Amino acid sequence: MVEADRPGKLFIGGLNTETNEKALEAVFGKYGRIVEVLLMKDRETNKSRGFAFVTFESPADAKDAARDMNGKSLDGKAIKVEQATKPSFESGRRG
RNA sequence: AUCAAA
């Protein structure tokens, strides 16, 4: 299954545990007008899962970020930037 | 390793 949840949504893996949404809007907002930002975190420490997501208003403002910020760093920790895929903690059922 | 949303 090759799935990509529409242009403009990025996957931001390898982030610091100290990074949050404000740093993620502030850093990816440098490439395009953000419409949404995600930052994934532990449910007992509310830190970070070490990866996040962001939605741009243009599918190519996200390309310009995913062509600049990819392989760089956030809060001192090296990251990946790419078009986002769908989650994998859940699967189809019944039928 | 810079690997995916509870």
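Determination method: solution NMR.
Backbone N, Cα and C define each Cβ position, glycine as well.
For A:8-86, the entry in Swiss-Prot reads domain 'RRM'.
Around the Cβ of A:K22 (mutagenesis position), 10 further Cβ atoms fall within 10 Å across all displayed protein chains. Here the residue is the original one, but Swiss-Prot notes a mutagenesis experiment at this spot, A:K22 to A: Promotes cell proliferation. Inhibits transcriptional up-regulation of the TXNIP promoter.
Across the domain 'RRM' (A:8-86), the DSSP tally of helix, strand and coil residues reads 14 helix, 25 strand, 40 coil.
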